[PDB]
Amino acid sequence: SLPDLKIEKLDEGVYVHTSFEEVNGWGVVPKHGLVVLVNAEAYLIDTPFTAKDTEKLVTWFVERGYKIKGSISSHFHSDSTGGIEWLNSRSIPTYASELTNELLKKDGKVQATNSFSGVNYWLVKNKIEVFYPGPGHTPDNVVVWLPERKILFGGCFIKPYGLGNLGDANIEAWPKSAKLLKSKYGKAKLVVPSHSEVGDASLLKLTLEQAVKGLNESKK
Ligand SMILES: O=C(O)[C@@H](Cc1ccccc1)[C@H](Cc1ccc2c(c1)OCO2)C(=O)O
Ligand SMILES: [Zn+2]
Ligand SMILES: [Zn+2]
Ligand SMILES: [Zn+2]
């Protein structure tokens, strides 16, 4: 009895997909990803938690006729990578940074078929940019920017009311990383967090506040 996959339009050619999963002791957690349409080409930004929701998601666009050209995962946790296996079984290219691929293999999980590195990677020139702001939520977390719509996909890095799961976090790097991201993408119109709804650049500033706060708090 878990909630159904949501598919909602956010902007022209940009959809938010919402999937739900019970997570440890935190109850049912919503997780936001995007599907970015580049004409007839569809790109998943993070997979749903599960293979089933990934199939549902893909079949929903395949059914309306688009070509799934690829998937990019913003960090190694299964709320970003849960459907990589299923995609791979269907010949859909999957992408992750080399670091993200190293952590997947280290946890006994299937890896993306295509890796990248460098602070900046373009999945699609002048359309989908992949950016590494430095450790935060995880050592490997990256963000995805959509220049043509001014939409920034923040992932589990963006945490405007509390940092969430610190199990793999780097509290000491987060403020710096938060500040850089803040500077770089200060002018996004929309900011899409993994576990909060879409807001504006204010969430960049709140994330920075939480990391700073989170930091002192663990110092005492
Ligand atoms: O670490 C994560 O990505 C989420 C938990 C998780 C871990 C491993 C596989 C799937 C899911 C976690 C979800 C979460 C958990 C607790 C939170 C929260 C968000 O915001 C406030 O409190 C997060 O992103 O921080
Ligand atoms: Zn995570
Ligand atoms: Zn998360
Ligand atoms: Zn939502």
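Using the numbering of Swiss-Prot, the residues shown for chain A are 21-240, in order.
Quick check of the header: X-ray crystallography, 1.8 Å.
Quick reminder: no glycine exception, Cβ is built from N, Cα and C everywhere.
What Swiss-Prot says about this one:
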type    : residues        : note
BINDING : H95, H97, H157  : Zn(2+) 1 binding site
BINDING : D99, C176, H215 : Zn(2+) 2 binding site
BINDING : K179, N185      : beta-lactam binding site
MUTAGEN : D99 to A        : Almost abolishes catalytic activity against cephaloridine and imipenem; drastically reduces catalytic activity against nitrocefin and benzylpenicillin. Only one Zn(II) ion is retained in the active site, in vitro
MUTAGEN : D99 to E        : Drastically reduces catalytic activity against cephaloridine, imipenem, nitrocefin and benzylpenicillin. Despite mutation, two Zn(II) ions are retained in the active site, in vitro
MUTAGEN : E105 to G       : No effect on catalytic activity against ampicillin, various cephalosporins, or imipenem. No effect on resistance to ampicillin, aztreonam, various cephalosporins, or imipenem, in JM83 E.coli strain
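Structure coloured by features recorded in Swiss-Prot.
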residue: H95; record: Zn(2+) 1 binding site; contacts (Cβ under 8 Å, 6+ apart): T101, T120, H157, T158, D160, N161, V162, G175, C176
residue: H97; record: Zn(2+) 1 binding site; contacts (Cβ under 8 Å, 6+ apart): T158, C176, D188
residue: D99; record: mutagenesis position; contacts (Cβ under 8 Å, 6+ apart): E41, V43, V49, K51, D66, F69, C176, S214
residue: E105; record: mutagenesis position; contacts (Cβ under 8 Å, 6+ apart): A71, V130
residue: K179; record: beta-lactam binding site; contacts (Cβ under 8 Å, 6+ apart): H157, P213, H215, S216, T227, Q230, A231
residue: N185; record: beta-lactam binding site; contacts (Cβ under 8 Å, 6+ apart): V43, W46, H157, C176
Revision key, fill the gap. Within 8 Å of the Cβ centroid of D99, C176, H215, the other same-chain residues by Cβ around the recorded Zn(2+) 2 site are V49, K51, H52, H97, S100, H157, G175, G184, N185, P213, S214
Point to revise | DSSP state at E105 (mutagenesis position), helix/strand/coil | key: helix
Exercise for review: Return the single residue from the binding-site residues list (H157, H215) that has the minimum number of other CB atoms within 10 Å.
Suggested key: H215
**Study point:** Remaining residues near the recorded Zn(2+) 1 site, that is with C-beta within 8 Å of the centroid of the site residues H95, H97, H157
**Key:** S94, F96, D99, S100, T158, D160, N161, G175, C176, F177, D188
Exercise for review: Give the subset of the recorded positions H95, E105, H157, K179, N185 lying near ligand 3, defined as CB under 6 A from any of its atoms.
Suggested key: none
Practice item. Under 6 Å from ligand 1 by C-beta, which of these recorded positions make it: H95, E105, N185? Sequence order, please. Key: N185
